[PDB]
There are 2 protein chains.
Amino acid sequence: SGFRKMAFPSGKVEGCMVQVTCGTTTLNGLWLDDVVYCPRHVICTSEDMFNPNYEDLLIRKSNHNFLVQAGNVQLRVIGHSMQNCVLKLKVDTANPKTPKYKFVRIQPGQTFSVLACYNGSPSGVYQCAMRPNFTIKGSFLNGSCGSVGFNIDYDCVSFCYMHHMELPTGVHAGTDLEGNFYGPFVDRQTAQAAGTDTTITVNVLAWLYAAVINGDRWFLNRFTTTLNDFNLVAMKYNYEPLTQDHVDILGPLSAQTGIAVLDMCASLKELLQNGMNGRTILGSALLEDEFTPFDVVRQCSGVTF
Amino acid sequence: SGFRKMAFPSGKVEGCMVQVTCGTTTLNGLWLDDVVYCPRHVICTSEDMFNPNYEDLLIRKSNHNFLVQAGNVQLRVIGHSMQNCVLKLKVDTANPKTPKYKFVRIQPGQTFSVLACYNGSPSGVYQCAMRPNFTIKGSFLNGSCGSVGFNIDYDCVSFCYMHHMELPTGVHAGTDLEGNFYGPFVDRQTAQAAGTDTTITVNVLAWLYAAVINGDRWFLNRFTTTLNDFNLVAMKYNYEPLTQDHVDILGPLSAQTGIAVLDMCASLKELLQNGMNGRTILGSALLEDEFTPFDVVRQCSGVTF
Ligand SMILES: *C(=N)[C@H](C[C@@H]1CCNC1=O)NC(=O)[C@@H]1[C@@H]2[C@H](CN1C(=O)[C@@H](NC(=O)C(F)(F)F)C(C)(C)C)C2(C)C
Ligand SMILES: *C(=N)[C@H](C[C@@H]1CCNC1=O)NC(=O)[C@@H]1[C@@H]2[C@H](CN1C(=O)[C@@H](NC(=O)C(F)(F)F)C(C)(C)C)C2(C)C
């Protein structure tokens, strides 16, 4: 028992982190087989980042202008190209620690682990969610760019995020590993802001099932609701609409606990309309929305990698 | 910017996890050089665990009764001994992935990362604190025993915890790596309960400094206080006494922000006496006490390993 915000073990990703320097700009890269992936603004000086022409800046660079360091070892760059907002640096050595991996683009509401890195060295690991407004609530400083987010399934690392920038209010934005931004953001130092965020309804429901499994049951009421009537109530409280797909992914937790999804919705509806009256759920005074249904099943069943 | 509950990168520890089976009992072990460390109740059947005589159970075991598996490879056990509540299994192969390490006994109030494992394979990593009542608020299932807690300092892993048992209310108890329990607990399946816990005052203060650094400043008031008068107020709210040693370890955060420790104490005093009135600090509606001062400096300064 117990329920914690849990990250994936980071070792498989640690073995892929490198340092990339171009000129005086340094950030992190991801070394998979004989390719290093990193944010393209490594080729910018401080003055270039407000209105960069990346194609022009890249045309002026040769392979040898990129200093790639894996630990205390320089990797020789033998090719380079740009794909959307990432650079791909071909190196003459394949990373022997390359895990089985794929590149995935995740959906808003899905969670992943971030391995925050500086100068190619890991600082820490934490779990976060792709918010409905396409930001993440991370913890990132200068030099953190190129840190990656990932999920693990058995032996396979699915990379889903590479870090590029910080938006107002201390939230973070980045790309998939093909260099395409999540959300409407661009890698330029300009006036950009995230849209209004929304609470991830299906994740709150998943976390309420986690609470029941841990014996924190006070919020269960005696009612049910229709999906439509729940969604009318949730809307006012800035919760996203609950879809039938969301209901379906809650199926395993509903079957395990015997609590119909729409019954849990009735209990959540009451929490939104009446508050928690100084009570906590799994130690939290606010409803938590950064556990997916699969996160709850993994943690409560002890899935390993 | 941003502030997250952050774990250490787990890779160095992942490389040390193994599976230990004796009879039909399986749990995790820690493989460092040519020794595997694991909880001694691996030698118990289900019926032995209520009133075990570990010395007697161990006398009946030979080296070959211990099946140690590192991945898909069996490690030959060539010696065995018991030290307090841990078994030490000498194996004929040294772990090539052994990091620089030490064994430390941590103090209540200090934090560490846990790599939760089952059958020698990692499930997840999370950050926790040794509570004043010598439990941790973890997430552990059947078969999790032998999972370890640790800190990292540059290249050196300080192992401080090995998991043994779950107490009422879903909190967890274990030993240092010399097999000595934290707290008054014994590795026997008997009626045991943790004492009343207390809030880790110095950690709450550290987290309030983290809030200031992130620009969440609303709670700063215009007053100071004496250490004695603060401790009188904190006592009623089940906060531990703040010592001069605690004041001293807050020094770096106090110097960085220019907020005297006793001034922050005056602000905390007001939060305890008046509540937060529906406000949050760093997104939390409750005061957080599982960041140490050094945790805050590490995260806000980007310390790497
Ligand atoms: C990459 N190492 C950093 C990571 C930042 C630094 C502070 N916290 C982070 O997460 N990325 C940048 O510095 C990028 C880089 C130029 C400017 N920038 C920003 O993150 C800036 N933000 C924006 O311009 C905004 F608001 F549009 F997102 C900054 C004001 C420095 C936080 C480029 C190319 C975006
Ligand atoms: C080790 N793999 C498990 C970990 C437990 C299982 C459920 N959650 C955990 O953290 N440890 C045990 O099963 C130990 C083992 C016998 C009994 N036990 C317990 O944790 C039990 N608790 C106690 O006996 C109590 F309350 F005293 F702590 C249990 C009721 C199964 C949770 C021994 C030798 C302590």
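Residue numbering in chain B adheres to Swiss-Prot, whereby the residues present occupy positions 3264-3568 in order.
Positions of Cβ are set from backbone N, Cα and C atoms, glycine also.
If you look up Swiss-Prot, you'll see B:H3304 marked as active site, for 3CL-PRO activity. The active site, nucleophile annotation in Swiss-Prot covers B:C3408. Swiss-Prot gives this note for the natural variant B:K3353 to R: In strain: Beta/B.1.351. Variant annotation in Swiss-Prot: B:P3395 to H, described as In strain: Omicron/BA.1, Omicron/BA.2, Omicron/BA.2.12.1, Omicron/BA.2.75, Omicron/BA.4, Omicron/BA.5, Omicron/BQ.1.1, Omicron/XBB.1.5, Omicron/EG.5.1; the structure shown retains the original residue. Among the natural variants in Swiss-Prot, B:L3468 to V has the note: In strain: Zeta/P.2. The residue drawn here is the original one.
Projection of Swiss-Prot feature records onto the structure.
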residue	record	DSSP class
B:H3304	active site, for 3CL-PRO activity	helix
B:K3353	variant position	strand
B:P3395	variant position	coil
B:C3408	active site, nucleophile	coil
B:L3468	variant position	helix
Report task. Quick one: of the recorded positions B:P3395, B:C3408, B:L3468, which has its CA closest to the CA of the residue listed as 'active site, for 3CL-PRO activity'? Result -> B:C3408
Query - Intrachain C-beta neighbours of B:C3408 (active site, nucleophile), sequence separation six or more, cut-off 8 angstroms - result: B:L3290, B:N3291, B:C3301, B:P3302, B:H3304, B:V3305, B:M3425, B:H3426, B:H3427, B:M3428
Report summary line: Sequence-ordered list of residues in the chain of B:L3468 (variant position) that lie 6 or more positions away and have a Cβ within less than 8 Å of its Cβ, or none, is B:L3505, B:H3509, B:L3513, B:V3524, B:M3527, B:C3528, B:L3531, B:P3556
**Report entry** In sequence order, those recorded positions of B:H3304, B:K3353, B:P3395 whose CB lies under 6 Å from ligand 2
**Finding:** B:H3304
Requested in this report: Rank the recorded positions B:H3304, B:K3353 by the number of other Cβ atoms within 10 Å of each Cβ and report the first-ranked residue.
Outcome: B:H3304
Query raised in the report: If you draw a 10 Å sphere on the Cβ of B:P3395 (variant position), how many other Cβ atoms land inside?
Result: 20
**Report entry** Integer Cα-Cα distance in angstrom, B:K3353 (variant position) to B:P3395 (variant position)
**Finding:** 35
